[PDB]
Amino acid sequence: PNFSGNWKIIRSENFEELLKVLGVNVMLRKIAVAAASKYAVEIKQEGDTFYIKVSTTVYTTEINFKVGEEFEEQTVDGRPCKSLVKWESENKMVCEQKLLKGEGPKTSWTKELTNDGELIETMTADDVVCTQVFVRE
Ligand SMILES: *C/C=C(C)/C=C/C=C(C)/C=C/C1=C(C)CCCC1(C)C
């Protein structure tokens, strides 16, 4: 597999519903949904070490991890968490998250490379799955 690339979003589903679960009020939900239409992902993969840069028009953030080794990032709504990524198959990985402080919904994410050259990202909070699809730039 090689997730490496510059990915641009073509589709985003259930993002507002995910943010609702996470407690975001309606006006900021709509504003966040609009910002997601400029969501871009840059990935550099070497073996099972990943460097990922998530960006929108006004914000950018870097996630660095190795499969099977705990690291710290933040949940979608911004709370700090501890994460662990594992492979599910040749071209799909899953991340489980645990809040560093307090309680909240159970969150996770996945990344998948399809046979058609798309990148599929999902983000989950409890019952609600947001799916976002990307192509290479
Ligand atoms: C492997 C990919 C990961 C861990 C992606 C993480 C992406 C996010 C936490 C995205 C968050 C967003 C918002 C909270 C509002 C603006 C739109 C997004 C999708 C960039």
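Residue numbering for chain A follows Swiss-Prot; the residues present correspond to positions 2-138, in that order.
The way this entry was determined, per its header, is X-ray crystallography, 1.9 Å.
Positions of Cβ are set from backbone N, Cα and C atoms, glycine also.
If you check Swiss-Prot, you get these features:
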- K21 to A: Loss of ligand-induced nuclear import; when associated with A-30 and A-31 (MUTAGEN)
- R30 to A: Loss of ligand-induced nuclear import; when associated with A-21 and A-31 (MUTAGEN)
- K31 to A: Loss of ligand-induced nuclear import; when associated with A-21 and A-30 (MUTAGEN)
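Here the features listed in Swiss-Prot are painted onto the structure.
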{"residue": "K21", "record": "mutagenesis position", "Cβ neighbours (10 Å)": "15"}
{"residue": "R30", "record": "mutagenesis position", "Cβ neighbours (10 Å)": "17"}
{"residue": "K31", "record": "mutagenesis position", "Cβ neighbours (10 Å)": "13"}
(request) Would you identify the secondary structure of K21 (mutagenesis position) according to DSSP, in three states? (result) helix
(request) Round to a whole number and give the Cα-to-Cα distance in Å for the pair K31 (mutagenesis position) and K21 (mutagenesis position). (result) 10
(message) Going by DSSP, is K31 (mutagenesis position) sitting in a helix, a strand, or coil?
(response) helix
(request) Would you mind reading off the Cα separation of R30 (mutagenesis position) from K21 (mutagenesis position), to the nearest angstrom? (result) 7
